[PDB]
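**Q** My structure is below; once you've seen it, I'll send some questions.
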Amino acid sequence: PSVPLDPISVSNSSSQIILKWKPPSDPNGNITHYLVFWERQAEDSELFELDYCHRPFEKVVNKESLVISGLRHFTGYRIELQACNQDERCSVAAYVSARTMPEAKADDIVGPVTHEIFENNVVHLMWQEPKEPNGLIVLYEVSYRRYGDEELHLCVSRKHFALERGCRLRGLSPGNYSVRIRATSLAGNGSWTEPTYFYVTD
Amino acid sequence: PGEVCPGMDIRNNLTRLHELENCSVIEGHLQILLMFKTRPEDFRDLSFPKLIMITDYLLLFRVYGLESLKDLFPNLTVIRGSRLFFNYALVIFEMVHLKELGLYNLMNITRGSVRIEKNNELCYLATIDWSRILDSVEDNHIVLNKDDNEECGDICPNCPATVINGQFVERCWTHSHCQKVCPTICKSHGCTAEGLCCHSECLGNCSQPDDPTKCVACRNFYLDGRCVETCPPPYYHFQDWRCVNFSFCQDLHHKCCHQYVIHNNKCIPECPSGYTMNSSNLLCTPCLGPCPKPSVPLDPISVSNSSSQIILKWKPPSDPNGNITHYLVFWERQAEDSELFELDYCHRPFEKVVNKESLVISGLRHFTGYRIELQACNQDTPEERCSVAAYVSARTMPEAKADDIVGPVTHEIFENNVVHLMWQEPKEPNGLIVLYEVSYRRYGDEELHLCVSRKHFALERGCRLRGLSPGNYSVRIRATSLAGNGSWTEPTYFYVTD
Ligand SMILES: *[C@@H]1O[C@H](CO)[C@@H](O)[C@H](O)[C@H]1NC(C)=O
Ligand SMILES: *[C@@H]1O[C@H](CO)[C@@H](O)[C@H](O)[C@H]1NC(C)=O
Ligand SMILES: *[C@@H]1O[C@H](CO)[C@@H](O)[C@H](O)[C@H]1NC(C)=O
Ligand SMILES: *[C@@H]1O[C@H](CO)[C@@H](O)[C@H](O)[C@H]1NC(C)=O
Ligand SMILES: *[C@@H]1O[C@H](CO)[C@@H](O)[C@H](O)[C@H]1NC(C)=O
Ligand SMILES: *[C@@H]1O[C@H](CO)[C@@H](O)[C@H](O)[C@H]1NC(C)=O
């Protein structure tokens, strides 16, 4: 049979993929079913090392759309669609690629924001990284703030964060400082952590 | 050095691919397609390092398991494009699993363009500067690849770096192979590792400089281990790349398919129109008599290659209903997006184009949008009747140093040890400056930042750093405009008393 026509890969949900297509221009026989193959593409090795500072299938009978469920959030997938008119002699494949949606709170940081202060008044911050994120987390932003002043920032990269095990603020003048934290992943910006306060003794 | 083999169309399995074992030149095309049962293992120990040049085109279509060409064709240097695939000499299409090209010896594509489409894993594309490899990149078609939806961390090994259109980026083919860049005088001849130009008859690479017997490939024609400008008598040009004698063309003729003939010192498949095969000497000779046997202008495209030049192109109206006399180009400056000043991010000059279907508009403001109205006229003299307008919009390029901050970085210190910084804003920038970044730094520590918005900067008249611990601090400043990042100011130092 002819090639399946007009495939469109759309993702309306974080787990659902809705593949749509028109039937082959030349079925040359009574079409029995379609044959959808999907395949996870592995994540890019190099993304973990940069400083920014048979497969499950389905035979679709009498239908021209499919909703693929139970799929990993914000991940690219190779979809191979074929048509069969006897159950094998099937049409040449129709390739299409689709990237799933991210999750809502995958990048949001939970649990207590902890700190330590050393004999030299350095503040070693520690917070638990969001265990299961959208793809991976490419960096973090440390936003400390002294009441009344303007906002300050700091990009903490993967290698830095994973090495120190959180952050380390060296030599700040005394006072009560306000902190907000915002995880930056491949997908976007995980919601700002509620303001914490810490007072470095005078 | 190796043999010259004819073109191949290799399908289903890799078996027939081993017929290429000793080929150094493919006299024809190479098509590789429809291999659904091939696996990575099949290519891991599969290599053709002898292959240097292909005279027609290279096409790769639906080849499963192949992740790179760096091991298949490590020395492929030139694609001549004698025959093309829809005007393309290189086609890499729907190569699912291919992660990189790795054609680290490919220096020149003499004719035709590159079409790389629908390769969902293909990276190491942005690091290749195709303008160094092809004379015209305008007809390239590089779309729907992984490279587009920027997930490629194309990290080069030391490699040379060149500018794209503002962005200075390092150039490489793979994680382990840099892209070779020769001195500008050397361009098509190629060069050695030390940078000495190859001989003028070489193409792409040579083993020793200024020696026409040590070329990797020839610029014009190849004959008897030497690159020659033309085939001298009594030899004939064959397939626009090699010199052959009369006897060879004659043997081909008698084996035939196409029964080869000689014309204009070339051995060609058939006589051109109006000429006929003089049997004896195989020479095409001419036959006496027969041989015995208004609407809208279409598709406007606005392009800007310069900070001041705009190159507008268009097709004529589908129904001219008369002889078109001229075109009428109008341009008009759009001022600037009102909200940009109130958000915190922390007759017109014209031209009558006669006998031409393109215009280059000069003396235009940098990084500015423009409304261009194009019309067509097919009479001008008594009372003009012209076409309905063709609307098109284009944004000019930014300037190089428009956003760079000049003049002394000045400071003051108050009784409460607050440091009021003051520096002159870049008077004429690319559009406008949307914010600034203040980067103070204590020697040894990590970088610190501060986003200073427009209203803030304009109010305070520079910056104001409140309550810093004593010491000598280093400062860098970076203006951020609508266009990009005005170069970091050289490190200044200031010492706050203890
Ligand atoms: C390669 O393909 C041909 C074409 O049908 C087939 O006859 C041959 O058996 C195949 N060889 C292998 C090793 O798959
Ligand atoms: C390549 O050359 C070697 C040299 O002896 C020969 O054994 C081999 O058969 C050749 N390969 C082909 C495909 O002709
Ligand atoms: C490739 O070589 C030809 C032969 O002289 C030359 O005309 C062309 O400009 C070269 N292409 C480049 C340098 O991109
Ligand atoms: C030219 O070919 C030689 C052959 O080994 C190779 O070592 C060299 O790197 C090549 N030079 C360029 C610029 O490709
Ligand atoms: C832009 O193209 C025009 C048309 O050929 C040319 O005259 C001009 O020099 C080009 N400018 C740049 C910067 O390439
Ligand atoms: C400005 O940003 C571009 C983005 O790629 C970068 O290449 C360039 O080096 C930056 N300039 C400075 C002075 O940091």
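Residue numbering for chain A follows Swiss-Prot; the residues present correspond to positions 622-674, 795-828, 832-946, in that order.
Recorded method for this deposit: electron microscopy, 4.2 Å.
The backbone N, Cα and C atoms fix where each Cβ goes, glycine too.
A:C825 to A appears in Swiss-Prot as a mutagenesis experiment; the accompanying note says: Does not affect S-nitrosylation. One mutagenesis experiment named in Swiss-Prot is A:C834 to A, and its note says Does not affect S-nitrosylation.
Quick one: how deep are these features, and who are their neighbours?
**A** Just so you know, the Cβ of A:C825 (mutagenesis position) picks up 17 other Cβ atoms within 10 Å once every protein chain is counted.
The Cβ of A:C834 (mutagenesis position) lies under 8 Å from the Cβ of A:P622, A:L656, A:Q823, A:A824, A:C825, A:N826, each of these being in the same chain and 6 or more residues away along the sequence.
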**Q** So the entry has no coordinates for 3 residues flanked by A:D828 and A:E832. How far apart are their C-alpha atoms in Å?
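**A** Both gap-flanking Cα atoms are 6 Å from one another.
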